[PDB]
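Inspection log for the structure reproduced underneath, given as structure tokens.
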Amino acid sequence: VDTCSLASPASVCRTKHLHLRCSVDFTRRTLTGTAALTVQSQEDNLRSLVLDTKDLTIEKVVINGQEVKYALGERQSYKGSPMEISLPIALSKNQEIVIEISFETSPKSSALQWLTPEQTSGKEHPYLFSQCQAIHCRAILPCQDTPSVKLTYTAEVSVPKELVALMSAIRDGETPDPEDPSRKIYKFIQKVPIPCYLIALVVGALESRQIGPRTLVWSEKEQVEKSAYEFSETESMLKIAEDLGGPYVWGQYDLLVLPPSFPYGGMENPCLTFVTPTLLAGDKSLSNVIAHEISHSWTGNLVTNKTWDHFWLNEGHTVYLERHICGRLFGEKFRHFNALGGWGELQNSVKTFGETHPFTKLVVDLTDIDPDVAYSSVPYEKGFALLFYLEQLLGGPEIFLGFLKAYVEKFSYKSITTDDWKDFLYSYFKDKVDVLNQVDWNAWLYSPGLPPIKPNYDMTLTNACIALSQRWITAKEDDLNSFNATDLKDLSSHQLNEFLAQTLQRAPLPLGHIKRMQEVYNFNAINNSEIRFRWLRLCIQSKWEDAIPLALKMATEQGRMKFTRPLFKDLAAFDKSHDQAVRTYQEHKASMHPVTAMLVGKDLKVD
Ligand SMILES: OC1CCN(Cc2ccc(Oc3ccc(-c4ccn[nH]4)cn3)cn2)CC1
Ligand SMILES: [Yb+3]
Ligand SMILES: [Yb+3]
Ligand SMILES: [Yb+3]
Ligand SMILES: [Zn+2]
């Protein structure tokens, strides 16, 4: 039933375990290894199973200790290639057989990003990291690349003795390689069933420091110190999150601070989450991105989406818990401010992509469409917009959180669709069905544009941001002298970012307005990756030539697509930077991430 896959569905075949024995050769830029898939049959007399590949070369397929005949079909863009494996002898229902595939990756694989020592914040050692979400585990190893299949895994990775190898699992051992003395083999065990898109590897000159009874923060020697401070609230957040979903059954929770290159704020990888170094502002304000990945240990890591059309079930429900952690740490005044900010981001994505556009619906049709392209603010904020509306109809926070605690409990270790969620939303609230029936279902789930109902948000914290935003938009030439550093003497870092976000929706503003802002507030001096981003966009949209060097620099400074893609598109629209925007892309294309370079290129109209 999964459009984004070329393999046999869960109804025909199901993978139960995976044993990965590989080596990381940085000279060759490949992942030399053998994958042992303890595959189970769900049909009587199964003669052949199909698997997902992309940029792979197979040496041999070993079943029962013998070479078997395998066939690889014709390549289909982002989906990759189907790998039909002819079985030696037919399978019965629930009959488990191991398949050892001797794969070989590509140095230009869409999942892995190979780093030159110069690209790292160590300058003396190389770095390697993956990103299997959504359809990129096929670019690492041949498997049933579908979130309709949850599997366990045990792994052994051979890397040089001078490096540290880490996976999305709990570590077991540490011993040197037998037929390579300059190498060390690291063991990883994942007893908890997890889909292939959540499997991740990271190798490099890493170092760890404890920040609580179950957390380890991983980054290079000269990045550990501020990593310990910025995410020091993780232990307290986890204790709060447990009273929202249930027990934390993963053993250890770790944070891994990636090099700038990483294209996402955070990735929900179990036992070892993936975070961007841009989160480090030094004040602990970007801590909500940690609250999002903690919340993912319940939604996405326990209750996973069966197909990618139902992705909103992951992020949307996670944004609810993320704001609830912040709404138990900083109050309901903050939870409502963030929820109001969410609609704001949603408005920006709906106006950009288009109102009647297909990728603005909550359940979209990913037939002949790449999920990495269709990624926007719709499954995050529109998915939350639904939940917050339901909450303000069925009761309140305590009542709706009670539904989610039962929801995680009901579909734990399982892969579900939007149809499965709506049944439980009607089964849990079996007495408040009258309220549930008032809700237009086709308008929130299958219709494009803004949702038909805008919920009620507490404007207590948000009003100040709007007051200062409206002050600038309404201001004339003579009015600009009224603005002083006094203006933001009470506005917080989140409120300063909200003011910039509100102004950017009404951008471009006169060039004199922008110039004045820097003369009194000094927005260039700030090191907050969220504040700096919107401010740079505001100048480039308003045609400020002084901002061109800074705007280009921020896009090369980091790899997060939340900030790089807007910048490179902004400078492409702006006449005095259109050439530089293109020139920087092609000169930095080699150093870029295979996902970052792919999406930026299309937005710049470059092949
Ligand atoms: O923190 C996370 C951030 C995102 N991933 C990468 C990623 C990209 C796309 C994706 O698949 C999608 C996205 C949106 C929709 C959709 C449905 C209705 N509208 N839009 C459907 N499928 C899944 N993962 C990395 C870690
Ligand atoms: Yb052990
Ligand atoms: Yb039902
Ligand atoms: Yb005036
Ligand atoms: Zn997420």
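Since chain A takes its numbers from Swiss-Prot, the residues it shows come out as 5-611.
Every residue, even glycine, has its Cβ placed from backbone N, Cα and C.
Feature annotations, courtesy of Swiss-Prot:
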- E297: active site, proton acceptor (ACT_SITE)
- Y384: active site, proton donor (ACT_SITE)
- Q135, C136, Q137, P267, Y268, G269, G270, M271, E272, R564, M565, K566: peptide binding site (BINDING)
- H296, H300, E319: Zn(2+) binding site (BINDING)
- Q135 to A or L: Srongly increased epoxide hydrolase activity (MUTAGEN)
- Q137 to N: Aminopeptidase activity almost absent, but keeps LTA4 activity (MUTAGEN)
- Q137 to L: Aminopeptidase activity strongly impaired, but keeps LTA4 activity (MUTAGEN)
- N273 to A: No loss of epoxide hydrolase activity and aminopeptidase activity (MUTAGEN)
- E297 to Q: Loss of aminopeptidase activity, but keeps LTA4 hydrolase activity (MUTAGEN)
- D376 to N: Abolishes aminopeptidase activity. Decreased epoxide hydrolase activity (MUTAGEN)
- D376 to A: Strongly reduced hydrolysis of peptides starting with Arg. Small effect on hydrolysis of peptides starting with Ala. Abolishes epoxide hydrolase activity (MUTAGEN)
- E385 to Q: Reduced aminopeptidase activity. Minor effect on epoxide hydrolase activity (MUTAGEN)
- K566 to R: No effect on epoxide hydrolase and aminopeptidase activity (MUTAGEN)
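Features as recorded by Swiss-Prot, highlighted on the structure.
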residue : record                    : CB count, 10 Å
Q137    : mutagenesis position      : 27
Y268    : peptide binding site      : 20
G270    : peptide binding site      : 22
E272    : peptide binding site      : 24
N273    : mutagenesis position      : 29
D376    : mutagenesis position      : 17
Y384    : active site, proton donor : 23
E385    : mutagenesis position      : 26
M565    : peptide binding site      : 19
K566    : mutagenesis position      : 16
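When Cβ neighbours within 10 Å are tallied across all protein chains shown, the highest count among the binding-site residues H296, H300 belongs to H300. Cα proximity to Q137 (mutagenesis position) (within 10 Å) is found for the following recorded positions from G270, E272, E297, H300, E319, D376: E272, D376.
Geometry remark: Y268 (peptide binding site) versus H300 (Zn(2+) binding site), CA distance 15 Å.
Ligand 1 lies under 6 Å from the Cβ of the following recorded positions, listed in sequence order from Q137, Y268, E297, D376, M565: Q137, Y268, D376.
Residue environment of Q135 (mutagenesis position) contains 26 other Cβ atoms, counted within 10 Å of its Cβ in all protein chains. For the pair formed by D376 (mutagenesis position) and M565 (peptide binding site), distance between Cα atoms is given as 11 Å, rounded to the nearest Å. Here the candidates are the recorded positions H296, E297, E319, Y384, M565. The one whose C-alpha lies nearest to that of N273 (mutagenesis position) is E297.
In the vicinity of ligand 5, defined as a Cβ distance under 6 Å, the following of the recorded positions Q135, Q137, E272, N273, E319, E385 are placed: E272, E319.
Cα of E272 (peptide binding site) to Cα of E297 (mutagenesis position): a distance of 5 Å.
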